[PDB]
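Undergrad: Okay, handing you the structure first.
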Amino acid sequence: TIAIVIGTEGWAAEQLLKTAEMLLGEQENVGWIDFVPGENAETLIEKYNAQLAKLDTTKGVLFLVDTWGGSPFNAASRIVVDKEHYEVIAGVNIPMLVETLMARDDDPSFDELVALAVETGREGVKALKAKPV
Amino acid sequence: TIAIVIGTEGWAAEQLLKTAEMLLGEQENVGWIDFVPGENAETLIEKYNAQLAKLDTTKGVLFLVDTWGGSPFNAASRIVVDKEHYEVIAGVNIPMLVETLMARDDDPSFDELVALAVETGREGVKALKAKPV
Amino acid sequence: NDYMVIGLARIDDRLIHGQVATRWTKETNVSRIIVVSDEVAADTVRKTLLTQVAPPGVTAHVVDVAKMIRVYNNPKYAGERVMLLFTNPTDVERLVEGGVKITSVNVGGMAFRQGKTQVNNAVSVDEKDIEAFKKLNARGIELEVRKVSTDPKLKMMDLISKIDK
């Protein structure tokens, strides 16, 4: 399947994956990294590369990161730059992770998966508000 | 300030808060809960209530949860039902948490904060894609 | 048998929870979902929320056990594949007694509670739930326990056999 790597400031990436697996069961072909104060983008590039070495990246790689412009995002950006089937998507949330992991098994094309991740991530943000009676 | 409670399946809520504090510094008036297999919504309602007892809820309470329809969401829904200035927003992500925590200090109205959280959460989901040269 | 076709029977006191209904809907190829519960049917507020969050392309219906037996007695859904959602195995034995045909029952999840015994990570059974499962098994009906189709399938009798003799 298409490889997924999750990166956030701190230690949240591992937990977002754990949460997803609590919902979907253990996942294959997924990696994650942490970012600790004192580290820079170059440290992170190495961390991402070490994770990729263990993943099947033949169909592509989708980096799901916490926020646009942070170190995790900047480092991932440097890796995907002139690579086909490599993308970085900021704002990772559980709806995005769950929908993306579910679709991945039905072997979608890379563009299809990227589009689904952005759409489900955004549609997943919703307020309860008053309900009709 | 307006109280914020984060709830997600598993143990991710504490880490999402830690990540936010890595970006913004330690936060006040924020609570979180975990959800372990074997627990039900009633267990979670108690957990949320115990957290609320320690928070200043005079201006309102915003529950930020992982996904629409999960136990964390269902339990939070039962608490906010006929309460003024209580809301549940699904799809919590770092952009939403950071923007929401930042605005909270400028003492916005409850409706203003709820609207900002949904808007920043959604706008935070964005793919890098090819860039112009 | 020449009437509606039960694509799958999932038991869950939460009905739709997480992506379990979304993923199970696509894998089970189900375009219709019927909820059988008198307690929920009496909650107009909950019915509205479930109907407004019904997955796209999928319709969610809310009916009582007595009304459900009649909907199945109508060939209007013949061949149609529908998923049955229950909150307790007791309501499943009732449909069978009405002449409903069930080949197997899948346990999705059951909120734990005091006085009950935990058989799985989130599945609890009381002397009443166990008694219903034994009757279904005595009728040659298969009972499988699993949270997601991607998780290993376990036999309800095996889990209750290592607890209740």
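Quick note: numbers on chain C are straight from Swiss-Prot, i.e. 159-323, in order.
If you check the header, you will see the structure was determined by solution NMR.
Here the Cβ of each residue, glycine as well, is placed from N, Cα and C on the backbone.
As a published mutagenesis entry, C:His175 to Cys appears in Swiss-Prot alongside the note: Loss of phosphotransferase activity. For C:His175, the entry in Swiss-Prot reads active site, pros-phosphohistidine intermediate. Quoting Swiss-Prot on the mutagenesis of C:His219 to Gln: Slight phosphotransferase activity.
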Undergrad: How big is the Cα-to-Cα gap, in Å, between C:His219 (mutagenesis position) and C:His175 (mutagenesis position)?
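TA: Computed Cα spacing between C:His219 (mutagenesis position) and C:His175 (mutagenesis position) is 16 Å.
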Undergrad: Within the chain of C:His175 (mutagenesis position), which residues six or more apart in sequence place their C-beta under 8 angstroms from its C-beta?
TA: C:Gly267
Undergrad: When a 10 Å sphere is centred on the Cβ of C:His219 (mutagenesis position), how many other Cβ atoms does it contain?
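TA: Its Cβ has 18 other Cβ atoms within 10 Å.
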Undergrad: Give the three-state DSSP assignment (helix, strand or coil) for C:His219 (mutagenesis position).
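TA: Strand, per DSSP.
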